[PDB]
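*Asks:* One structure, as structure tokens, below. Some questions next.
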Amino acid sequence: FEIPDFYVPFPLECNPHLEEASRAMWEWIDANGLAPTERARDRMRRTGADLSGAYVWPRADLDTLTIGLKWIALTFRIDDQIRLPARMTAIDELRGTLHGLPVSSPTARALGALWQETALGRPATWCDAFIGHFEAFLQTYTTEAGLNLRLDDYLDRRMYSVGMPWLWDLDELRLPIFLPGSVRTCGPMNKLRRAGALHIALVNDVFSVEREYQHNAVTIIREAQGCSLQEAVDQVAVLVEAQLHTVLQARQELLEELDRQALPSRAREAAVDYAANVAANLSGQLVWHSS
């Protein structure tokens, strides 16, 4: 099948602190034994999980990108390590540590350890959002297990399965100040969050269809519509364009809201920076897959 030559208007951006953060990421993994085998380390190396960080937070300072990579590497290990009797139990253990429950797992231990560092001395409103989206992300592993599909349901959840919302919540960790509550969960911003995430997720399904597993927009369409593989790819291609249309609309809608609100300049600027970074992610993941 022919993979579409996806167009995204947003300028390319890559974080220059990559080589430094990557060493620090590996140094962490080493300490906690997140990759306690060569087989497991080869899986990590092959996927370019370190490179993707450089495309998620390209405007981030060295320290932010480093905590970033640790989150990417940890969640990589969690995914690597996964009916719903079992799914519930393990997802519950992980989800517990995010609320200070003690552990009786290297992986879980590392989650709790990273979470302490991430959330320490940070606004409660920020942590709630990060954990909200990270919990939501973990929670997809339970639902998707319990369904072994409908497209609309899948879409609603794939937004969180892809990670981008909790990944984007870490982008705030490099802004001059945190986004006000009005900005973070405002109409435009939530529109952008969803549309950006799906766009990334749908392209990701197109690139990953061959390799994979039934929770794929391409597979779902093909099974429900009995149609051919290329036509399904063609349909997801339409979906993908639709997200872009929403992304572009929302960025505009945002400006209107930032103006509506009449916040102080330092804040307004931050939201403009955040959204732009989200938009940047869209072009970023294309190049990323180039390798």
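Per Swiss-Prot, chain A residues shown: 4-85, 93-114, 117-160, 166-229, 234-312, in order.
The way this entry was determined, per its header, is X-ray crystallography, 2.7 Å.
Quick reminder: no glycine exception, Cβ is built from N, Cα and C everywhere.
Dumping what Swiss-Prot says about this protein:
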BINDING   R175, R228  substrate binding site
BINDING   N221, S225, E229  Mg(2+) 3 binding site
MUTAGEN   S55 to W  Loss of synthase activity
MUTAGEN   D82 to N  Loss of synthase activity at pH 7.0. Strongly reduced synthase activity at pH 8.5
MUTAGEN   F149 to W  No effect on synthase activity at pH 7 and 8.5
MUTAGEN   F149 to L  Loss of synthase activity at pH 7.0. Strongly reduced synthase activity at pH 8.5
MUTAGEN   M181 to K  Loss of synthase activity
MUTAGEN   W309 to F, L or Y  No effect on synthase activity at pH 7 and 8.5
MUTAGEN   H310 to S  Loss of synthase activity
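I'm curious about the neighbourhood of these features; can you describe it?
*Replies:* In this structure, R175 (substrate binding site) is part of a helix by DSSP. Long-range neighbours of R175 (substrate binding site) (same chain, six or more residues apart, CB within less than 8 Å of its CB): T152, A214, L215, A218, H236, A238.
Reduced to three states, the DSSP call for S225 (Mg(2+) 3 binding site) is helix.
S55 (mutagenesis position) has a Cβ environment of 19 other Cβ atoms inside 10 Å.
Neighbours of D82 (mutagenesis position), defined as other CB atoms within 10 A of its CB across all chains, total 11.
Other Cβ atoms within 10 Å of the Cβ of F149 (mutagenesis position) number 21 in total over all chains. Following the DSSP three-state reduction, the secondary structure of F149 (mutagenesis position) is helix.
In the three-state DSSP scheme, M181 (mutagenesis position) is classed as helix.
Proximity of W309 (mutagenesis position) to non-local residues of its own chain (separation of 6 or more, Cβ distance below 8 Å) is seen for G51, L54, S55, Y58, given in sequence order.
Of all Cβ atoms in the shown protein chains, 17 besides its own fall within 10 Å of the Cβ of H310 (mutagenesis position).
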*Asks:* Listing them in sequence order, which of the recorded positions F149, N221, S225, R228, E229, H310 have their Cα within 10 Å of that of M181 (mutagenesis position)?
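*Replies:* If one measures from the Cα of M181 (mutagenesis position), the recorded positions that come within 10 Å are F149.
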*Asks:* In this deposited model, 2 residues are missing between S114 and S117; what is the Cα to Cα distance between those two, in Å, rounded to a whole number?
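*Replies:* Per the coordinates, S114 lies 7 Å from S117, Cα to Cα.
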*Asks:* Return only the integer: C-alpha distance in Å from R228 (substrate binding site) to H310 (mutagenesis position).
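*Replies:* Here the two Cα atoms are 14 Å apart.
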*Asks:* Quick check for the class: what is the C-alpha distance, in angstrom and rounded, between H310 (mutagenesis position) and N221 (Mg(2+) 3 binding site)?
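*Replies:* With the alpha carbons as reference points, the distance is 9 Å.
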*Asks:* Select the most exposed residue of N221, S225, where exposure means the fewest other Cβ atoms within 10 Å, treating these as the binding-site residues.
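*Replies:* Relative to the other binding-site residues in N221, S225, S225 has the fewest Cβ atoms within 10 Å.
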*Asks:* Just to verify a number: CA distance, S225 (Mg(2+) 3 binding site) to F149 (mutagenesis position), in angstrom, no decimals.
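*Replies:* On Cα coordinates alone, these residues lie 19 Å apart.
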